[PDB]
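In what follows, a single structure is set out as structure tokens and then discussed.
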Amino acid sequence: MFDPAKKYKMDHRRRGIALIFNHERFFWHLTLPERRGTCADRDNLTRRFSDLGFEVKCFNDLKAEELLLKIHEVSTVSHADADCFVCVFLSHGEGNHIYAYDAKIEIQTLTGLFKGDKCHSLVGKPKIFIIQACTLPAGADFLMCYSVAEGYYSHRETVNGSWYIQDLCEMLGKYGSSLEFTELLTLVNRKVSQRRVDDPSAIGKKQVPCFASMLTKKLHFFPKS
Amino acid sequence: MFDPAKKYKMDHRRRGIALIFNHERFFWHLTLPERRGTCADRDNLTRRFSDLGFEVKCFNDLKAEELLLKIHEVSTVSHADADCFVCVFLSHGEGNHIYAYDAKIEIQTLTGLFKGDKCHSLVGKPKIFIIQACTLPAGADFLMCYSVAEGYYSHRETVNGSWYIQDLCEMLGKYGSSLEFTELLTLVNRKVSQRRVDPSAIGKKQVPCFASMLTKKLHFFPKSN
């Protein structure tokens, strides 16, 4: 009958793809912290998801030609022998209205490609989207992880990256292979929300992340094989 | 150090208020299964939250004068000796545009009254909103539970209530006092998504969702008598 401890099947051959998408186009004056922080976040993510068995692939949206080339690949490639799919969307904080509006269209596109109708090979498999906001995607077995609720405070980028990706990567490296994934995201909620400014204008305010789950089972990333 | 198993402090004198809000006004014609189903949902919820230690209150929005009265009561009353706050928002499925638009403002108002700035006595304590949709609430230590995604299928009310409330109450009764609450909501996601239809709803399934800004594990262990 009903098993409260039922888990997603994570014994397939591969873990799956971990797509790290960098939103760059329509962003012009890029300071030194932003440029070195974005690279720190990507590299930190590439190490934590690779250690969990994912095949990391990193795109950006600067070259429209290469963008469609590599997007078509991940959308049409078969995931039948994969445990799950992960997609991380990275963006800069201080962006214009064109940059911010493009991100929303990109996020809708990405999430839409992996819904049950357009990707049979991921049906019944967790589809995890981690979005660094500058939303309303939904679907069975989706997990949406947001760095901040839209309209609320998020700390500026730093040479070492952003608060959300730093804390998410610390928990992933420390607890990724043991704890249930939503328990892990709850720890990121606490770690990030506890950080404080040393920007005297941002005194007293905090960054509150959020995650929205449509998963039906427990999700673990025990070491494979 | 950092405790990955840290949980909210739930040893206060009282558990807290469990507000059951019935959205009724502007519904143009109420069929028999809808009258009883809504009553079945309210009674089922009152039984389960009472057994978990909550002080249950049930309002509706038929009397405009009496509602602002009671909304003022639950908002301004002290929660300093309470573990948390729960609010269930019940509404009918087949509603007109006025009925649906009114629901959004009611939900936006209700959640707003319990923000940290508006309610000092619930700061750092979980605030749980369970919404039977016909959204964008946020805040630290908020837990939003939706019967359905924003614009997807939801099964219609019956004499015994709605699929979402029935399955929620079944899990609360069996596992409410033991399992972490988000783990319990995940079981609801599976139970509701597995139910099939016996007309024009072939191949459809209702996929619930919950959005967490909680920072700790949430349990409802039996209170100290």
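Chain A uses Swiss-Prot numbers throughout; the residues present, in order, are 30-163, 199-262, 266-292.
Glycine residues also receive a Cβ, built from the backbone N, Cα and C atoms like all the rest.
Copied over from Swiss-Prot, here are the features:
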- A:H121: active site (ACT_SITE)
- A:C163: active site (ACT_SITE)
- A:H121 to A: Catalytically inactive active-site mutant (MUTAGEN)
- A:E135 to Q: Increased stability (MUTAGEN)
- A:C163 to A or S: Catalytically inactive active-site mutant (MUTAGEN)
- A:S257 to D: Phospho-mimetic mutant; prevents caspase-6 autoactivation (MUTAGEN)
- A:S257 to E: Phospho-mimetic mutant; loss of self-activation (MUTAGEN)
- A:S257 to A: Abolished phosphorylation, leading to caspase-6 activation (MUTAGEN)
- A:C277 to S: Reduced palmitoylation, leading to increased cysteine protease activity (MUTAGEN)
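Counting in whole angstrom, A:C277 (mutagenesis position) lies 20 from A:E135 (mutagenesis position) by their C-alpha atoms.
Each of the mutagenesis positions A:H121, A:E135, A:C277 was scored by the other Cβ atoms within 10 Å of its Cβ; the lowest score goes to A:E135. Checking the mutagenesis positions A:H121, A:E135, A:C163, A:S257, A:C277 against chain B with a Cβ-Cβ cut-off under 8 Å leaves A:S257, A:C277, in sequence order. Counting only residues at least six positions away in the same chain, the Cβ atoms of A:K273, A:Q274, A:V275, A:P276 sit under 8 Å from the Cβ of A:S257 (mutagenesis position). Note: A:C163 (mutagenesis position) has non-local neighbours A:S120, A:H121, A:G122, A:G124, A:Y128, A:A129, A:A132, i.e. same-chain residues 6+ apart with C-beta under 8 A of its own C-beta. Here 35 residues go unmodelled in the deposited structure, bounded by A:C163 on one side and A:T199 on the other; the Cα atoms of these bounding residues are 11 Å apart. Secondary structure at A:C163 (mutagenesis position), taken from DSSP and collapsed to helix, strand or coil, is coil. Here the deposited model leaves out 3 residues, and the two residues on either side, A:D262 and A:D266, have Cα atoms 7 Å apart.
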